[PDB]
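Have a look at the structure below, then the notes.
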Protein chains: 4
Amino acid sequence: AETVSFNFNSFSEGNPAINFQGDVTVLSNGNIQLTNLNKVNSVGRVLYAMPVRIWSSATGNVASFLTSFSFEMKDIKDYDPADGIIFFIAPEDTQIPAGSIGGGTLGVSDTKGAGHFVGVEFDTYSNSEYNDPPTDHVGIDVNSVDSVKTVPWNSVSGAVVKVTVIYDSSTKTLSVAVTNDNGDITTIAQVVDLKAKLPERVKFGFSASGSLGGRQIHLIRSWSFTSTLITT
Amino acid sequence: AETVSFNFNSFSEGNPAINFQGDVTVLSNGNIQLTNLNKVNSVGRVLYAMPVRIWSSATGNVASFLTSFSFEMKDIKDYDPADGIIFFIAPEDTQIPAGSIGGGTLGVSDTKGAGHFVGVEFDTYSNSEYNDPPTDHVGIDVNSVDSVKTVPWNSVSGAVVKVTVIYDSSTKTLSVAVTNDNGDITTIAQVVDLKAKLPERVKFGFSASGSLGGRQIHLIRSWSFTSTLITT
Amino acid sequence: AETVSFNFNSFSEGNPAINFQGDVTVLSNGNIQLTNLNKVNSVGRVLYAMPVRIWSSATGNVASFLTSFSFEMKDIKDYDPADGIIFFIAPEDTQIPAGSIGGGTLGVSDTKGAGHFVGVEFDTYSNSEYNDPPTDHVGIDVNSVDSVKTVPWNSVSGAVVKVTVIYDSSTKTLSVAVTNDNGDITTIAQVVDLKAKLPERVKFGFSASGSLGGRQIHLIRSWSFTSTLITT
Amino acid sequence: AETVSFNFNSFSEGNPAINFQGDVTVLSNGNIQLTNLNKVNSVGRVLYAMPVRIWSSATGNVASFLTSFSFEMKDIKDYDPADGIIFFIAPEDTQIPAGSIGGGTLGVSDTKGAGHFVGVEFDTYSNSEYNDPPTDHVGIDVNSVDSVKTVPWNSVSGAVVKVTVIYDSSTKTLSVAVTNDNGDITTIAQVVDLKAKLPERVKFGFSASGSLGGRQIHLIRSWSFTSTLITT
Ligand SMILES: OC[C@H]1O[C@@H](O[C@H]2[C@H](O)[C@@H](O)[C@@H](O)O[C@@H]2CO)[C@H](O)[C@@H](O)[C@H]1O
Ligand SMILES: OC[C@H]1O[C@@H](O[C@H]2[C@H](O)[C@@H](O)[C@@H](O)O[C@@H]2CO)[C@H](O)[C@@H](O)[C@H]1O
Ligand SMILES: OC[C@H]1O[C@@H](O[C@H]2[C@H](O)[C@@H](O)[C@@H](O)O[C@@H]2CO)[C@H](O)[C@@H](O)[C@H]1O
Ligand SMILES: OC[C@H]1O[C@@H](O[C@H]2[C@H](O)[C@@H](O)[C@@H](O)O[C@@H]2CO)[C@H](O)[C@@H](O)[C@H]1O
Ligand SMILES: [Ca+2]
Ligand SMILES: [Ca+2]
Ligand SMILES: [Ca+2]
Ligand SMILES: [Ca+2]
Ligand SMILES: [Mn+2]
Ligand SMILES: [Mn+2]
Ligand SMILES: [Mn+2]
Ligand SMILES: [Mn+2]
């Protein structure tokens, strides 16, 4: 069958395999820093350049994928740690929304919180305008930052977090596993019909954002991905 | 929260953290060989010594767990490569069925293919008495080797296989991601209520078996596990 | 390497990973309260249920281990705050000494003060019968509550204490760093050959005690542990 | 009792509490990058500005200390991952050796491998000129990179390592506990007279180096320290 798979142990600006959008910047240690600590309403996104085919309109089949990545979020002096990082899937021509206000939109939606994407968010600030839970959380988003489902989580400054995501095409189930710093794990699952929400070709990536007063360090340390679409 | 996690890069007889049942043998390279090549109807199981509490009768909560392990099956000169490996969850007092015929019972069920366990199998021989699909396969078994659900899969002799499992207590969804040697991934998910099928305290482990004519090498190379139960 | 590791940010009765002996009791705040304030000569002990293999008779190797925990001792109205907490290591068959008088024996030794254990004690009452120093103290005990070595210390009521213990198998050196409420650190080191004083398999734990007129609150707030044995 | 204690969760150039020497550099994520990947024979060092009094010529007492820190080392394309990082203690007037060839001297010793310092090195390259073990290692150095004692160790690219150090004035013992990423811990201890090797007031710091063909990322993520000297 059709299989797309890669593995980044460190990133490097200049690699044609990765699209850099917004305030993204590659540190000299291989980490990807998504936002700019000095800019207002900063929004940075990194995408895997090669578009992936998650479903064929010919066979009707949808792809199954396995992906895991590690990130870090650290507080900075005199700024509210906001708003988070989001692993998303969007049309192959996706771009930071025009006139993006950063903040609660996480760099993937308009002001209303709407957008054309699907993804797992690690939200560290509660936005009432988007019906955010009263605590840090992990949520499954489907064309909106108004999560379909969320689970309480805790973001620890300077802590490296590992995430594993499995998407089963048969059950159309997206299940996430978050391994916090102290060993504890957080999981959240949701049935999402990728074929009905996204186009045949999509791009996977990360996105982070901030506001005027909400800012923090968003880092992607590593990321491996494998998808398999049955072509028959 | 209540977290239980362990990581095995290699095994060594003598470790109080591991129970050996049956024809289990520890190779000098640190790998565990589950069955005996010179015995008829051989059965070998290896369990995590300590029982794990997957759910509380007090709070009614179920634990979530993330676990990944790698195994290897290799053909030997004249036996049909059978019968396969199985990752299971069973009562803390779990033993190799009395008078086990090994073979297609995978060392966890009786002759009718019934038993008290929940598990993911890597069945390599088609047993029609247990309604096995015509090809090798991965299946989710619930108190029976007559899988509740299966997916076509291929066992490549001498190939190292990586498996990742996620159990989201919330949705009670068990998702499995198999990474074949050629990079292709196979996934399968199924909703199982561990709280309704298993007792509060259970044990996790692996089991493998063979017949008189069906024999092959079953190797468990590594295994890390983490489970978290919300206690409140 | 054979590694055993665990981490407790909170405890909860029912966890198969923990063994309770004596007047132990888990508070709703997740804390462990070792003794019973209404019993005479009360003795409470908590142990990690799984036996750790500190040395191998095959290789002659001994394991190194790093562990840290925090406890709290708080005075109660008409009893002398006595007599302390001891972090011990004992044979896996360890039990509270028959006919234990509690008190200065800290729940690990007989009346003479003898026992089969190794431990770091935090003594809050001076027992001339066990050659206790005139002040509160931290001591390294080897098969007796008549410490091999002690160092002055000061138990502050209601104060949270953090302790870190390192055991280097090479030098057979056991070093302890106690961090008091006011920031100051107290340390004490001692060479203890664990392979000569204890059997291959042991259990780790905490014990506290009191007498008729000597009572106080003994709390265990957290406990993280890790040991690695070189298997080769 | 005279206590000194600081705790850095992140570092930022411009902070008067920390001295910088060589090619040090503070990344936008708060990390300290000791070496420059584009320079030959690069040496970078970072010290706590305020000198700490470890012993007293008046009382004769020697301070005990507890200090833990976490670092990360990662491989860069087309370069041998060398030579390592070393947590050292030196005279308050300490400076990078004149005409420092970086490389195996780790930026603390001259070509012969001699210098006026005491430290724990995490060596990733085997320099035969300094009698290095054939593999990666941790070693206790006393005025020389020809470690008084060393222990096998393994540096994992991109992995965050946690170190804990304890110095017991009484026994003059310096024990080190290194927690690897896979959970495994490595320990090493040695008796060292800080009073006979160093002056009354010293400076604590970190140092890293590289050569022409040997380069890698040396990152210091966090550092907490507490030393107490009995003033009587
Ligand atoms: O505290 C972080 C949140 O900021 C919100 O925006 C604030 C902004 O930070 C503040 O400087 C001022 O302009 O008021 C704004 C409106 O509340 C974001 O909307 C929110 O998403 C957080 O980032
Ligand atoms: O071919 C492997 C399968 O063998 C089945 O049992 C065989 C047995 O191996 C053979 O010697 C003879 O007795 O016929 C039996 C019936 O097929 C097992 O039942 C099956 O699980 C495979 O191992
Ligand atoms: O006061 C604390 C100490 O009490 C000692 O026992 C006392 C006992 O409490 C008292 O009722 C009377 O019987 O005298 C005993 C001997 O002094 C314990 O032995 C000692 O360990 C402290 O707990
Ligand atoms: O592989 C790194 C080691 O390099 C040694 O120096 C090399 C140098 O890198 C190379 O360019 C050439 O000059 O040969 C030298 C001698 O081997 C360092 O001495 C050693 O410490 C490592 O850094
Ligand atoms: Ca938000
Ligand atoms: Ca079968
Ligand atoms: Ca006493
Ligand atoms: Ca070297
Ligand atoms: Mn949200
Ligand atoms: Mn089957
Ligand atoms: Mn004592
Ligand atoms: Mn060395």
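Residue numbering for chain B follows Swiss-Prot; the residues present correspond to positions 24-255, in that order.
This entry, so its header tells us, was determined using X-ray crystallography, 2.9 Å.
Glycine is treated like the rest: Cβ placed from N, Cα and C.
Sequence-distant neighbours of B:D155 (Mn(2+) binding site) (same chain, 6+ apart, CB under 8 A from its CB) are B:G127, B:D146, B:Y148, B:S149, B:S170. Taken from Swiss-Prot, the feature Mn(2+) binding site applies to B:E144, B:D146, B:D155, B:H160.
Residues annotated as Ca(2+) binding site in Swiss-Prot: B:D146, B:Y148, B:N150, B:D155. B:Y148 (Ca(2+) binding site) counts 18 other C-beta atoms within 10 Å of its own C-beta, drawing on all protein chains shown.
The DSSP secondary structure for B:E115 (variant position) is coil. For the natural variant B:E115 to V, the note given in Swiss-Prot is In minor form.
Listed in Swiss-Prot is the natural variant B:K172 to A, annotated as follows: In minor form. Counting every protein chain shown, the number of other Cβ atoms lying within 10 Å of the Cβ of B:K172 (variant position) is 15.
Natural variation at this site is recorded by Swiss-Prot as B:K185 to I, annotated: In minor form. DSSP assigns B:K185 (variant position) to a strand segment in the three-state reduction. Counting every protein chain shown, the Cβ of B:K185 (variant position) has 17 other Cβ atoms within 10 Å.
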Among B:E115, B:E144, B:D146, which are recorded positions, the residue with the most C-beta atoms within 10 angstroms of its C-beta: B:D146
C-alpha spacing of B:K172 (variant position) relative to B:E115 (variant position), in angstrom: 25
Non-site residues, in chain order, whose CB comes within 8 A of the mean position of the CB atoms of B:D146, B:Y148, B:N150, B:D155 at Ca(2+): B:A105, B:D106, B:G107, B:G127, B:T147, B:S149, B:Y153, B:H160, B:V168
Candidate nearest B:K185 (variant position) in space, where candidates are the recorded positions B:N150, B:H160, B:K172 and distance is Cα-Cα: B:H160
Coarse DSSP state, helix versus strand versus coil, of B:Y148 (Ca(2+) binding site): coil
Additional residues around Mn(2+), ordered along the sequence, whose Cβ is within 8 Å of the centroid of B:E144, B:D146, B:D155, B:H160: B:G107, B:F145, B:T147, B:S149, B:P156, B:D159, B:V161, B:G162, B:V168, B:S170, B:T173
Euclidean distance between Cα atoms of B:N150 (Ca(2+) binding site) and B:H160 (Mn(2+) binding site), Å: 12
B:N150 (Ca(2+) binding site) and B:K172 (variant position), Cα-Cα, nearest whole angstrom: 15
Distance, B:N150 (Ca(2+) binding site) to B:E144 (Mn(2+) binding site) (CA atoms, angstrom): 13
